[PDB]
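Chemist: The structure that follows is given in the form of structure tokens.
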Amino acid sequence: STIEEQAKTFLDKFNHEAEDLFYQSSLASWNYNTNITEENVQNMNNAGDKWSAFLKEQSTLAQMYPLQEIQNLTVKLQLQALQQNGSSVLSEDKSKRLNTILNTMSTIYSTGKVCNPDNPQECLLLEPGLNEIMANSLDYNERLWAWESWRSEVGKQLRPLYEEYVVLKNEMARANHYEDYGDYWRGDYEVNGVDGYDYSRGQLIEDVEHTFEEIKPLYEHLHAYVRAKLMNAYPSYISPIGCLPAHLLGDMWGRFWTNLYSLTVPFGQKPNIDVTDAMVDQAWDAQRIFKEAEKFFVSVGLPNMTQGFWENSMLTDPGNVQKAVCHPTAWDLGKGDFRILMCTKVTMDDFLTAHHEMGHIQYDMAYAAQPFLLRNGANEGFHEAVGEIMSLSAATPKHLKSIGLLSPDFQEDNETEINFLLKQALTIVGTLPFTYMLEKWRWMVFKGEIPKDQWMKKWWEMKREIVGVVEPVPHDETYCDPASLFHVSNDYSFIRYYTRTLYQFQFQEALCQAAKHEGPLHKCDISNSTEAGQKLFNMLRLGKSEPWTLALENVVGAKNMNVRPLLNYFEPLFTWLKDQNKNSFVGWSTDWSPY
Amino acid sequence: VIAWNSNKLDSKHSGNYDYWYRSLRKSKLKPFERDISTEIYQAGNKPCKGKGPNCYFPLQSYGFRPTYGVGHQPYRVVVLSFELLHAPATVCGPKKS
């Protein structure tokens, strides 16, 4: 018996109990999310502890199989995934300290509150008040005050713990045969041992920088247009050549620019295409929406939903009888138990969210043939890319007219197309340079290039150089601004959004070549097209058994990532932006507010 | 071969561990052969003396649950084997009168 047979036997013996414990943990999490009770919390905690102990034991016992004597890629990848001990390789004291720091940062981020200066007892919380002020308010004082309060809450009282957290993560990465935590996160992008499909961590950075440099003109024109539009709404505040303030970006951190659509719409004289009123008049419900989505997914050649899905998914808010959380997320309990938890209502946003969740469930069912150690997409961005392209295909006017929501005599003009493209640019493209800058700053912090006392200075310098956001209030080195981010304070990646955006654009460029379509790219619809459905299913069923480069080339025909699909998609908007900025200043000056 | 779904018969809450299956053995089984051996499968050259490296239990439990998918529900399978040995045919089908 060779080493390969022993490794296969170990994997076959381990995957059964792995799937069993994963299903147990998923059922515990579902019972916790559907009914918040002490018993459910205790059961979920016990299941998580058992799962962590099982993972630690399996990672400790899996060290007996060498990686140099494995000729099969499917077994080698699973062995490499099992050998990674994760956070369980550190000592007890260091692990307890890291967990305490994580819990402290989570409690600080969750308990973020903004109080009035006149009344210290009168305070508010993030979601209902701060988002409403930053999104649906036109007052310069209230928004700036709320932003300054939120920036002062998370800050100097968190950096002494954040630095120790970074040090512990670097030690953990060095313990797992990595140079730093950045290389540990980029380990999923590295591919070795494949003829003509190798990939390095530096190649990813080079490709991201090249895509950013190619998008730079479009983002510059978009920023110039947003500045010219906001200059009239806020006189004597928006600089004509300087950067834009952070509190007027329509977001607490400047991530999304969708909230500025109410003030930057070019053709607001006519309402945008919305099927909410149609569903209200027709008295539809979540069941009809899910049935239409199922018919749409079946019409392209994908298998229909299982019976347990319709018999176990909570597609309707139960009310006060159950303490359910209205947070739409994909649930994959395993062994054919696919569920969806979402409080779907009669709205277009909920329609797109339900389509995204059904696309995620279809992907999970697609890569379900692979073992438990490979039950995942080719990368951390394939799921969101598939969901977004499915939502875009469903949001097409032809599909809306076919499903009976729009009248057959409905027409579309260029103004609606320009408005839709501007909305999509503010929603997706608005967060790309910020994502790039945040990821580069975090990578440089992990590399140790900025050791002690140049974090905030270089952070704001790169921010004004890339995104172009001027400081509305003088800061210093103690105010750790990146620590207030959701993904940074909770140890989550941020470049995954850029990767899924690239994958979405590449899939939109690729799949629309086979399906019959005439006109622009945003009107592409893959409904009733079995060819594109089969071409997509040939890649969705691959899972993690093959590198992401081969799976991407099997769809777009390219061995590397590309950004030209985004330019071809936004060319109708880019031309209008050039025509509007022809008589306006282009660019932004980094010299403003000499504090 | 006769098989039918038994989801409402063989399923049990918190997993029905009453059913097991053999996934590891030294060699393939001959047709019409039965073996209920519970010896630990030796996957290496080292002598097997207990649970540990290169020594895994060959029997695994299903754990049927009612919330599983259609592919994981318990299915009772009955295979009818007919013998045509040199002997009087004592078994026959029904005859209508």
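Here Swiss-Prot sets the residue numbers for chain A, with the shown residues being 19-613 in order.
This deposition comes from electron microscopy, 2.3 Å.
Note that Cβ sites are derived from N, Cα and C of the backbone, with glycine treated the same way.
Pulled these from Swiss-Prot:
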- A:19-607: domain 'Peptidase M2' (DOMAIN)
- A:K31 to D: Abolishes interaction with SARS-CoV spike glycoprotein (MUTAGEN)
- A:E37 to A: No effect on interaction with SARS-CoV spike glycoprotein (MUTAGEN)
- A:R169, A:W477, A:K481: chloride binding site (BINDING)
- A:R273 to Q: Complete loss of enzyme activity. Does not affect amino acid transport activity of SLC6A19 (MUTAGEN)
- A:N330 to Y: Increases slightly the interaction with RBD domain of SARS-CoV-2 spike protein. In sACE2.v2.2; increases interaction with RBD domain of SARS-CoV-2 spike protein; when associated with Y-27 and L-386 (MUTAGEN)
- A:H374, A:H378, A:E402: Zn(2+) binding site (BINDING)
- A:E375: active site, proton acceptor (ACT_SITE)
Chemist: Near chain B, which of the recorded positions A:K31, A:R169, A:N330, A:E402, A:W477, A:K481 can you find when the cut-off is a Cβ distance under 8 Å?
Modeler: A:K31, A:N330
Chemist: Quick check: in three-state DSSP terms, what is A:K31 (mutagenesis position)?
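Modeler: Its secondary structure by DSSP: helix.
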Chemist: Taking 8 Å from the centroid of the Cβ atoms of A:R169, A:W477, A:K481 as the cut-off, which other residues in that chain fall inside it around the chloride site?
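Modeler: Once A:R169, A:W477, A:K481 are set aside, the remaining close residues are A:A264, A:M474, A:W478, A:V487, A:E489, A:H493, A:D499, A:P500.
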Chemist: I'm trying to understand the geometry here, so how far is the Cα atom of A:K481 (chloride binding site) from the Cα atom of A:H378 (Zn(2+) binding site), in Å to the nearest whole number?
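Modeler: One finds 34 Å between the Cα atoms of these residues.
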Chemist: Give me the Cα-Cα distance between A:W477 (chloride binding site) and A:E402 (Zn(2+) binding site), rounded to a whole Å.
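Modeler: With distance taken Cα to Cα, A:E402 (Zn(2+) binding site) is 29 Å from A:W477 (chloride binding site).
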Chemist: Given the recorded positions A:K31, A:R273, A:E375, find the one whose Cα is closest in space to the Cα of A:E402 (Zn(2+) binding site).
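Modeler: If we rank A:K31, A:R273, A:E375 by Cα distance to A:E402 (Zn(2+) binding site), first place goes to A:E375.
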Chemist: In whole Å, how far is A:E375 (active site, proton acceptor) from A:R169 (chloride binding site) when you measure between their Cα atoms?
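Modeler: Rounded to the nearest whole number, the Cα-Cα distance is 34 Å.
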Chemist: Return the count of C-beta atoms lying within 10 angstroms of the C-beta of A:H374 (Zn(2+) binding site), excluding that atom itself.
Modeler: 23
Chemist: Considering Cα atoms only, can you say which of A:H374, A:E375, A:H378 is the nearest neighbour of A:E37 (mutagenesis position) among these recorded positions?
Modeler: A:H378
